[PDB]
Every structure is written in structure tokens, then in C-alpha cells.
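Asker: My structure is below; once you've seen it, I'll send some questions.
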Amino acid sequence: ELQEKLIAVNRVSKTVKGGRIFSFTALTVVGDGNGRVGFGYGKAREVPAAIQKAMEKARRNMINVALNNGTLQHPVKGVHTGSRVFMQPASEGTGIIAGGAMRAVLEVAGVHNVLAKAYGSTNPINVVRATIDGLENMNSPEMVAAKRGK
Amino acid sequence: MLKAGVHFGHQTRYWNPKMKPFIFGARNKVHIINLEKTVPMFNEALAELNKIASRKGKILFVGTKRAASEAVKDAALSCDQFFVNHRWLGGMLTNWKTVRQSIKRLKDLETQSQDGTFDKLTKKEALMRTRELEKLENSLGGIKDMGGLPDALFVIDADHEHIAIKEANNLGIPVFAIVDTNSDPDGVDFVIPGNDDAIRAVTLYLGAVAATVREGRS
Amino acid sequence: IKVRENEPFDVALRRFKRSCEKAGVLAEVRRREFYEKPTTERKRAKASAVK
RNA sequence: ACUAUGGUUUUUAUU
RNA sequence: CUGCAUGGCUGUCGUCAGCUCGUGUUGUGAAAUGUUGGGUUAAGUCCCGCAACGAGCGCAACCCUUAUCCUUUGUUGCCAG
RNA sequence: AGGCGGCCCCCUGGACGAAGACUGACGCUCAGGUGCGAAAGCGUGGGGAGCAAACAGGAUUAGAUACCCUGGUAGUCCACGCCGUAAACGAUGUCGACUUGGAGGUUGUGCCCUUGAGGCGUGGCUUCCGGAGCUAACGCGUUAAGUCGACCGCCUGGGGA
């Protein structure tokens, strides 16, 4: 059930001998709509080929989580450099909310409502990979029974 | 008496305090290893390696120094195993899909040097072929037939071949190693007390598990 | 023991090996810890002879 | 050894 | 009229040995590593060593031109008994 | 902190540790308050060898107001005083506490089956690498830029200031 999302795509400029050269770069995520997402970055000549190089990175590793009520099992924190992400679980099917640099990473994994926020610097690659670090921060079940609840 | 012929002991500032479960006490201020549980601990790990051999799983040996290379390069020719001869190429297993280009070239030079025309011009056609062969065998001369990743890795020089663990433990592969009183095990899964000095007992030990891999009927 | 001659003297005797600028005082100071850390590769002493 | 000086502006991003 | 609408055509270093990809690694990334470092060479040609391994374009060779000998070709050219 | 060296004597500040002794939270920080210059300068009075701003003489040169070079005042020195100056920049305010290794030196303090021409614990100082973690990055790295309490100042474009 493979699904892909483009988050951002732009051109870049670079210095060479006595001048400059232009190229394309993309930021993407890929997931299964039910438990996993992977993140990709990529640069190339021609824009579709840059996007495709990012999709191949998003397939190089995926993070697999146990989503609960189409939302988070518990609150989570994710960090990459200056970009800090925090997420509170959402109630009543509503609460979405959050910009594409958080939302796109979760709408590809099967999340329907989530109260995500980003803090610090807003480079979207760092925010997306901090959202992925927050998905490495979530735990699985509802099995260990060590707390009364809830 | 395991020979283990370095066991005496020596050097009070040699051991690692992490090694206590492998230690047999102290003797003349030197902490000494237990050499009477070596085979009991090896047999306990043999059961886990033998689960791989009984399925003909791809097993990789390290024999990367010349006096140990001569105890695997043709001594194991009936065991259908794979080995590292010298180089690790900085990423031989984390980039195997690219190393494949020079495996194909190594086989292209084997098929050229086994061709009937290889007797013609023993310098003017042979030299440029045998030169690249002497390079590629030092890299890949024991792994040419492996066709993919290891199921387990076995090493007898993990005191210096740290790249073996850096590749294996990045790929999730269990490592089988020997340990000495100064060892620092973290990325290795199966450890047996002995010595990593000399060649005889470490190559005879490698040859004793080569039989475990041959009992997998290949 | 480079010069050591007193009283009569002839020719140059200014250009010598060992002590003053390399082997093993002065010069090479940008190498810093190379004067201590390499131990038995660069330092013979150890006691029992000439401290 | 001595041997100074040169205005402002003036390029590449495709659907 | 328009080399500040555009093609087609065009200087020169120098015929210098360098320009540029895929995968891995490394970095927050542009990128870097690679191709750098040691020698040999006309040469990124080879050798040494190797967190890089390989590759396209250039280098080489091809083509082309000159000496020696054999074989081949001879009029309106050549000549030893 | 700035700094402080030369040789001898008298006087004299502060640091650091082990087993015990003593008060019994007596402690920590601190607006204001009271204190402290490497230099240059000024102020009252001396002193002038060495060196030298300024200025002269001669060169080099387009010119040379610089270097070279013949001189030379102030200043440097001293009994001192005033100021609070700076890259006062080893950019780390002051206190408290937890954590990972190594190579090396010193100073206490306690040990050693000391066949050592010495060795090992454990405090203080302390150089340089190095693991976690923090920072954009350098790197910091148990003497932290990690972690986290107490107190007092400072920050929120540059030109203009």
C-alpha cells in the first residue's frame, strides 16, 4: 500500500570556476498509511529526478509505530540540532492543526489527528527529521501492565 | 595448558576491569583468565553457530594476517565457508552492491587466467592480467563466491580488526570472538576466554569450528 | 662534548649532530606532545643508565 | 634596492 | 541599423593532465572523500598505500610518416654479362 | 587580575592533606560600601648612562613626512601621588553537585609478601588527546559550552553613539 509525499522542492545555486551552476533539490516522505514512514532528501539535474532520489532515501529506512485511535499512544519529543518537535495526542477525532513539515510525515503513516508543534529553527528538513526522531520516541502498547492507567 | 603459551602471567596494567566474569583471580598482582571453562563456553556457543551450519547459512571467517590466512585460504576448501584475506575496503559489507563490480572483474580475470590462451605471451599478454589479480585477491580472494551478506562473523583478531565489528554490528550481524584479560566487548555477541597471541592454538581453534561448519554437509 | 678542545685550535668545528636544535632539545616545538606521548618510539630512558 | 595607478553599471534557474 | 534580438562560424593556455558520474561513508547541509598523499612517466601512464571502488571525456593506441631487408608492380621509365 | 624573576638576611600574606579534637547551620551570594595597574600621561621633587618620540643633518625616492644613519628632548628610573586605562583576551561572574577513558608532571596523605635501578592507593594543583551530551560551527569534554539548585549584573541591527 505504498504512498509518497513531496513536502518541499526548490532550486539551488553553487559556485564553480568564474561563475555559477543551478540544480534541483527535494524533501520527501514515504509510508504505508498504517504504521510506518521513512524520510528522504535528494539533489539532481532535472526536478523529477531530484524528487526520485529523495524517494529512494525515504525507502532506505522506515520507522514503524503502533498508532492508537489514529493518533499517538502517548506524548512524544523529537530533536534534530536546533529543531525541537513535541506532540500531544488528540481527542474527539479533531485537532489537525500542525504545518506540513510535521503533518505530512504523519498523514503518510495513517495519523488522522495530532497536536504537533515545532520549536526553535524552522528549516523543514530538520523539522521533518525531528518529527522522525519523535516517531523513534514513541513506544508500543498497552501490554506491559505496569501502571494502573489511565 | 591450553597453550595459551603466553599464560604466566605478566603486566599488572594490562587487564580491563570489565573482564571480571572471565577472570580466575589474581597472581603476582596480574589478573588472569579462566582457561578451564574455555571449551564449556565454546560448546555453549557451538550450539548457536551449529544452528547456522545445519541450514548452510553464509559464514564469514576473519584470517586477515598472513600466518592465519594460510590456515583458512585452502585448509577450509572442504567446508564451503568465506573469508577475509587482508582488506575491509572501509565498507566492504555496507557497500557490497558496489564491491560487486570488482568481484565480477576478479572472476573475469580468473576466467582469463584459466583460459588455454594464457600460456601465450607470459609477459606481453599475462602481466597486465596477473597484476590486477594480485590486487583483487588481497581484497576479495576468499569472499568472491559469497554472493551477499554474512549470517554470522567469526574472528580471532578482534583486538585490532575493529572494522569487522563496525561493519557487522551496523548490519545487525552477530560476532563470535575470543577474549583476553584486556578485551572490551560491546558489539560482539559470543565470547570465549583464551589468548589472541601466537598462531597455533588460534588457527587450530578456527580449524575446530571449521569442522562444525563442514558438518553442515558442504 | 662537541667543541671540548681548549687552548690550540684549527679549522671550523661548528657544525655537529645531537643536542641543540633536534635530537633532543629546541626546534620541532609545533609537534608539542610528540615530545612525551610516543614513549618507547622516541624516548629510550627509562632508568638504570644515564637517568 | 626600486617599480605608482585602473570610476559607476554590465551573466546562466528552461515545463 | 541591430554581435546586448539569434544561429552558423571564431581567440588561446597546450596539445597542459585534467574535467565529470553511480554507490558507500562523512556533514546540519552546499558539499567533501573519490581524482588528494608517496614515487615513476610525456601522462589521473603505471608503481606504493588505501574510506573508498569503479566509470565517461581527455592521455595511450588507432590513423599517419621515415630508414633496413624480402616479396609484389614496370611504359612514352630503367640496364649487368 | 595586572602581574611578579636576579645574590643574601629579617619580617610576612595566601594554598593543601590524614586521623582525631571544638562550636553546633556559626554558612553562600551580595545593590550600595571598602580595597588593587601591565603601559602611556599628568602632579610635587629628583635624576639622565642606555634607548628615544618631537626636531635637525644626510641618504634612498616622483616625494620619503618611513626603513637606513649621525645626534636628541619628553618619558623610561626613583620618594612617591592621582587615574582606574587595555587584546585588563588563556573571551570561562561567585557558590553547589553527578558523570568516562588515556598519556604525563608536581604536591600532600596513607599503604606495599617493595628482590624495582621503586611500586600502588587517595586528596589539591595540572598539560594534552578522547567517549556521552550541548552548540549553526569551532569545539566544550569530570579543572565542561553535558546535567542542575542559590545570588548579583548584562543582551534584543548596523551608520549616527
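Shown for chain A, in order and in Swiss-Prot numbering: 10-159.
According to its header, the structure was obtained by electron microscopy, 12.0 Å.
Note that Cβ sites are derived from N, Cα and C of the backbone, with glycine treated the same way.
Got these off Swiss-Prot a minute ago, pasting:
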DOMAIN    A:11-74  domain 'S5 DRBM'
VARIANT   A:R20 to L  In strain: SPCR9; spectinomycin resistant. Not a ram mutation
VARIANT   A:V21 to E  In strain: SPCR7; spectinomycin resistant. Not a ram mutation
VARIANT   A:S22 to P  In strain: SPCR13 and SPCR15; spectinomycin resistant. Not a ram mutation
VARIANT   A:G104 to R  In strain: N-660; suppresses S12 streptomycin dependence
VARIANT   A:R112 to S  In strain: NEA-319; neamycin resistant
VARIANT   A:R112 to G  In strain: NEA-314; neamycin resistant
VARIANT   A:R112 to L  In strain: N-421 and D-1023; suppresses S12 streptomycin-dependence
VARIANT   A:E151 to S  In strain: B
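Structural setting of the listed features?
Answerer: A strand conformation is recorded for A:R20 (variant position) in the three-state DSSP classification. Cβ neighbours of A:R20 (variant position) (same chain, under 8 Å, six or more residues apart in sequence): A:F31, A:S32, A:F33, A:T34.
Cβ neighbour count for A:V21 (variant position): 11 (other Cβ atoms within 10 Å of its Cβ, all protein chains included).
Around A:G104 (variant position), taking its Cβ as the centre, 16 other Cβ atoms fall within 10 Å, counting all chains.
A helical conformation is recorded for A:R112 (variant position) in the three-state DSSP classification.
The local packing around A:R112 (variant position), expressed as other Cβ atoms within 10 Å of its Cβ over all shown chains, amounts to 18.
Under a cutoff of 8 A between CB atoms, and with a sequence separation of 6+ in the same chain, the neighbours of A:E151 (variant position) are A:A75, A:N77, A:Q82.
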Asker: With helix taken as DSSP H, G or I, strand as E or B and everything else coil, how many residues of the domain 'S5 DRBM' (A:11-74) land in each class?
Answerer: 12 helix, 38 strand, 14 coil
Asker: Just the number: how many Å between the Cα atoms of A:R112 (variant position) and A:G104 (variant position)?
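Answerer: That comes out at 11 Å between the alpha carbons.
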Asker: For A:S22 (variant position), just count the other CB atoms lying within 10 A of its CB, please.
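Answerer: Its Cβ has 8 other Cβ atoms within 10 Å.
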Asker: Using the alpha carbons only, what distance in Å do you get between A:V21 (variant position) and A:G104 (variant position) once rounded?
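Answerer: For A:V21 (variant position) versus A:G104 (variant position), the Cα atoms are 36 Å apart.
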Asker: Can you tell me how far the Cα of A:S22 (variant position) sits from the Cα of A:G104 (variant position), in Å?
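Answerer: Cα-Cα, rounded: 39 Å.
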